[PDB]
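Asker: Got a structure for you, questions after.
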Amino acid sequence: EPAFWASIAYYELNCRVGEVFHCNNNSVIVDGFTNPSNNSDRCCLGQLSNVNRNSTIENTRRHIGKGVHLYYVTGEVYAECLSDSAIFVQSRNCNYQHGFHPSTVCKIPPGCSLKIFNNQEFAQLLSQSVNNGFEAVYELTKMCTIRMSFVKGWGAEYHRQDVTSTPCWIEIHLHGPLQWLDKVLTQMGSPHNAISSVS
Amino acid sequence: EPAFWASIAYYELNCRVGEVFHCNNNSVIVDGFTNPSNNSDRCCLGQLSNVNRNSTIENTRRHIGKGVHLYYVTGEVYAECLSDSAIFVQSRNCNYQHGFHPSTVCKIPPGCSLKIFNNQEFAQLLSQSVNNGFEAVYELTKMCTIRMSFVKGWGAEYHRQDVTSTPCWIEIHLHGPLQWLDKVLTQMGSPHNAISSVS
Amino acid sequence: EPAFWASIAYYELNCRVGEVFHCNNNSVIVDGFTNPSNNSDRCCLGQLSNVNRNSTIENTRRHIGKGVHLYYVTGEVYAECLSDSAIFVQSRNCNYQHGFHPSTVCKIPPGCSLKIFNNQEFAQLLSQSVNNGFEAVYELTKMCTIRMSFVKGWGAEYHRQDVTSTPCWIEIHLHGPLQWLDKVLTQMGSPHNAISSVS
């Protein structure tokens, strides 16, 4: 249905770095090398520039290497750690599809794989949370974004508590889900407690 | 003449959020829902991401809803508040076309409408300010951008004094005007007091 | 080989301003006027917006005028100062092709010209630094970006020590070089001292 199944924006700490990548090929790689082809469907982080860069970020960028392979197949998306260092994923849909806390950050060690989005499991939540409120379904908006860190992990068991603390990370928007979510939201009504224009 | 009649970039406070939208359809909507189609010509704010986000911004984003409808017709552009909360517009051309101070921020309450750019009124200023200086016509550059806030207002009568203080707002560039302005500027000469390269 | 020979992003101080321009025409101009055509292959800085802008930046933007002409021919790229004020270039490849320190910032006074990238000279470095390490060739990544300031200079002989200190400047990525560099890096191996995921 959508021209792209995902889009990916990259950051270094809390500052967006480089253009947004959009994916139509079902298999995309985000690596740390230097090819600029927006076509190909390699998202190459290595040729993103940043003068604000520091040593701990430069070092990390040199260990992304092969990076992450993100495979869209039917309704599911899996992420594979091709890099020689681990990646770390925070997916609310995956944290649900299992049984973890919504803020759970999972490790995908090198060579490993993980379903990070379940288009079915999501589809439920959608319907379950329709007759559950409006803001109920607004929050699902949070499920269609997945955050992923290269090398350095964050949260429970690390010093880094926020993804914005990690040197190299990406944000993945799943356009499939967002479109279905959109269909639902456009047929509903604003929250209760209206909103002040001054405060 | 131009491929797009406008482009719109969105911010939350003082940080740009999301990609720039470009408009070729004469009617565009900027709403708070979650459709990613760059085609359609709905600019959907709800699927823009931000970890730096805070509670007062999240709340506002949930009241944008239907948002603003921006209608380009002949030379004029009107803005219509479809949202259940008001939008606030700062248009130098509209502040002139009327008689307000250039920094005047106008409210468009829900259901209301307002001509925010007058392609004629602008056209005058252009000619009047040609034989009025160069920096005279450089400043017109400021007229081709319009800033607009959702829900929270800013300036006179609010605590918020700068648009950068508002949680959710957009910046609209009118490519029609800019092109005509460009035609004029390329035939002129730099300002008087030349410029130091050290200070 | 690449769809674009360069891309250029603009900044004001340390904040990215406006969209990235991509160049396929061998001759591009970056000026300070107001045409939005992404086609043309004029990159027009004057119609980039910024509320965070200050007086010293506004003044500079008004002296860019004709700006810089960047000519890609065969393997070489030359930069010509069309502006009435000088531009300042930091090109690691040019600093090498000559004999300067890598951080050397060169002035191109109005009317002047300068080869800022030598596709041959680069080609050497590439091969020389293959059997010289991996991180050896990773650093070449730094050579394919060129930073350029309008009017105000930076570094040795000025108060401004960092390009991020200059009010108006651009970052140019040479996609030719990056692609060849990419070919090389994808056939190699990560650095020695592996990397901690916690620190």
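Here chain A follows Swiss-Prot, giving residues 257-455 in order.
Determination method: X-ray crystallography, 2.8 Å.
Each residue, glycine too, has its Cβ placed from N, Cα and C.
As listed in Swiss-Prot for this protein:
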MUTAGEN   A:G409 to S  In allele Mad-10; pupal lethal
MUTAGEN   A:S421 to L  In allele Mad-9; lethal
MUTAGEN   A:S453 to A  Abolishes interaction with lack; when associated with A-455
MUTAGEN   A:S455 to A  Abolishes interaction with lack; when associated with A-453
Asker: Validating a neighbour-count step here. Other CB atoms within 10 A of the CB of A:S421 (mutagenesis position): how many?
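Answerer: Counting Cβ neighbours of A:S421 (mutagenesis position) within 10 Å gives 16.
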Asker: Between the mutagenesis positions A:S453, A:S455, whose Cβ has more other Cβ atoms within 10 Å than any of the rest?
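Answerer: Result for the most crowded candidate: A:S453.
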Asker: Considering only CB atoms and a limit under 8 Å, which mutagenesis positions from A:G409, A:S421, A:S453 lie near chain B?
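Answerer: Out of A:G409, A:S421, A:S453, A:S453 lie under 8 Å of chain B.
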Asker: Which number gives the other C-beta atoms within 10 angstroms of the C-beta of A:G409 (mutagenesis position), all protein chains shown included?
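Answerer: That number is 21.
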Asker: Between A:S453 (mutagenesis position) and A:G409 (mutagenesis position), what C-alpha distance do you get in Å?
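Answerer: Here the two Cα atoms lie 40 Å apart.
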Asker: Listed in sequence order, which of the mutagenesis positions A:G409, A:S421, A:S453, A:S455 sit with a CB under 8 A of chain C?
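Answerer: Among the mutagenesis positions A:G409, A:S421, A:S453, A:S455, the ones whose Cβ sits under 8 Å from a Cβ of chain C are A:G409.
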Asker: Taking the Cα atoms as reference points, how far is A:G409 (mutagenesis position) from A:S421 (mutagenesis position) in Å?
Answerer: 9
